[PDB]
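To start, the structure under review is shown below, and the notes come after it.
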Amino acid sequence: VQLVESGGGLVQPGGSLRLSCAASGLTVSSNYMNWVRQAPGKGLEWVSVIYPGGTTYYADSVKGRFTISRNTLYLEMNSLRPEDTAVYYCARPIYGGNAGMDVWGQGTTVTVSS
Amino acid sequence: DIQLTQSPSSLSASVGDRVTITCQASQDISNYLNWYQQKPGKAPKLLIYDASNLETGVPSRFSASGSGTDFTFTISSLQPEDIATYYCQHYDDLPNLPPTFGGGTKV
Amino acid sequence: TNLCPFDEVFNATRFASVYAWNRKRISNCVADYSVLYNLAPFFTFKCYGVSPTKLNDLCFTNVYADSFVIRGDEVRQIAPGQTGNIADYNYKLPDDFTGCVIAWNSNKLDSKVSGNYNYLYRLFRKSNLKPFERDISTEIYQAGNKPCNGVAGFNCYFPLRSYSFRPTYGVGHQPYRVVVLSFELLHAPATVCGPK
């Protein structure tokens, strides 16, 4: 198994951005894809998850502003706030009792400059 | 929702002495416990997935077993190569309780 | 002389699991719909469409009854307009509904010292559940492009998993028993409604 990610960089606030977590070798159609972000020098957070069927659950901070699209995984932005940066991770967390589920991406970057 | 607190994070000790970490729960969780061992600059990898049971593929040098709402994890001896940071995790996505991560301890 | 056997549904030693729930038709009755509230202490009693007083007055043809066992916190998922794990792959409730839901605790009867591993539930599926169908067959579930071999290894799963109960858990995870009533639109002459 292997995961691949791409996209991310300079962007201005108030303008959307698109993250392409294009998966390879993993069936994105039926898997519990998950998004988690790691702030610089802070604790990890949870963002959103998807079921094999059409279903989306969102965290408290990102209120109705993130969108996740299901052989690739996509994420989109909307009026990106100043308090948003740092690395993002595509996760396939462990579900059930079997071992070997967890696979994670390498990393990305985002910054609001001018 | 559930709020998680941990033992003092800044723990450093000589080799051969057990190191103990405690994870506490706020809204009565039940054995929904993972221990994501992590290293600087790399993504975390699962180490303990369901309470007492250990992930297969690593030599049995870590002591972890518990239940209820307060959990303890112990290292019998810390080799220099095994220095890392360890987190606490409650896995779920049900509407009642969302998943959360702990503060994290650096060993 | 002929009353619906509500005692048979309410008093049964063994209850069906969530993924294989029972359905029982009811016809040709005069039945006390008001006996429930004083029958036994019931922790929850919630119904839709019709107020409690109009059940014995309005007169129906057929009655549908279902029953199963779920843990404490997931009672709220059995309602129109709600989504989740059970609501999507185990028991789907249609948009319109004229029935009632009754859920009561049964912690003492079933959970012994060793535990109850008989109950099951389904966790993995390929697509959502259509309203009002029932499934029992279980088989291998694949998550990879390669076709699944006989051995389920590293890409093939066992879709079913069970519960575990002890007397000393908290309030939220204690077992509960749920009974759902339903009603149906009619064109044949009615047969089941209140006594006088």
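Residues 333-528, in that order, are what chain C shows, numbered as in Swiss-Prot.
Each residue, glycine too, has its Cβ placed from N, Cα and C.
Straight from Swiss-Prot, the features:
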type: MUTAGEN; residues: C:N343 to Q; note: Reduced viral infectivity
type: VARIANT; residues: C:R346 to K; note: In strain: Mu/B.1.621
type: VARIANT; residues: C:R346 to T; note: In strain: Omicron/BQ.1.1, Omicron/XBB.1.5, Omicron/EG.5.1
type: VARIANT; residues: C:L368 to I; note: In strain: Omicron/XBB.1.5, Omicron/EG.5.1
type: VARIANT; residues: C:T376 to A; note: In strain: Omicron/BA.2, Omicron/BA.2.12.1, Omicron/BA.4, Omicron/BA.5, Omicron/BQ.1.1, Omicron/XBB.1.5, Omicron/EG.5.1
type: VARIANT; residues: C:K444 to T; note: In strain: Omicron/BQ.1.1
type: VARIANT; residues: C:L452 to R; note: In strain: Delta/B.1.617.2, Epsilon/B.1.427/B.1.429, Kappa/B.1.617.1, Lambda/C.37, 19B/501Y, Omicron/BA.4, Omicron/BA.5, Omicron/BQ.1.1; Contributes to cellular immunity evasion and increases infectivity
type: MUTAGEN; residues: C:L452 to R; note: Increased resistance to neutralizing antibodies. Decreases HLA binding to NF9 epitope. Increased binding affinity to human ACE2
type: VARIANT; residues: C:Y453 to F; note: In strain: B.1.1.298
type: VARIANT; residues: C:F456 to L; note: In strain: Omicron/EG.5.1
type: VARIANT; residues: C:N460 to K; note: In strain: Omicron/BA.2.75, Omicron/BQ.1.1, Omicron/XBB.1.5, Omicron/EG.5.1
type: MUTAGEN; residues: C:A475 to V; note: Increased resistance to neutralizing antibodies
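Taking the features listed in Swiss-Prot, we show where each one sits on the structure.
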| residue | record | DSSP class |
| --- | --- | --- |
| C:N343 | mutagenesis position | coil |
| C:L368 | variant position | helix |
| C:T376 | variant position | strand |
| C:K444 | variant position | coil |
| C:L452 | variant position | strand |
| C:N460 | variant position | coil |
| C:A475 | mutagenesis position | coil |
Interface-proximal recorded positions, chain A, C-beta separation under 8 A, candidates C:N343, C:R346, C:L368, C:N460, C:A475: C:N460, C:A475
In the chain carrying C:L368 (variant position), residues 6 or more apart in sequence that have Cβ under 8 angstroms from it: C:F338, C:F374, C:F377, C:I434
Residue, out of the recorded positions C:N343, C:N460, whose Cβ gathers the largest set of other Cβ atoms within 10 Å: C:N460
Shortest C-alpha distance to C:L452 (variant position) - which of the recorded positions C:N343, C:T376, C:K444, C:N460: C:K444
Between C:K444 (variant position) and C:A475 (mutagenesis position): CA-CA distance (Å): 37
Residue with minimal Cβ packing [other Cβ atoms within 10 Å] among the variant positions C:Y453, C:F456: C:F456
Euclidean distance between Cα atoms of C:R346 (variant position) and C:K444 (variant position), Å: 14
Sparsest-packed among the recorded positions, when each Cβ's other Cβ atoms within 10 Å are tallied, from C:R346, C:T376, C:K444, C:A475: C:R346
Rounded Cα separation (Å) that holds between C:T376 (variant position) and C:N343 (mutagenesis position): 17
By Cα-Cα distance, the member of recorded positions C:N343, C:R346, C:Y453 nearest C:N460 (variant position): C:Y453
C:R346 (variant position) versus C:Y453 (variant position) - Cα distance in angstrom: 16
Cβ-Cβ neighbours of C:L452 (variant position) (radius 10 Å): 15
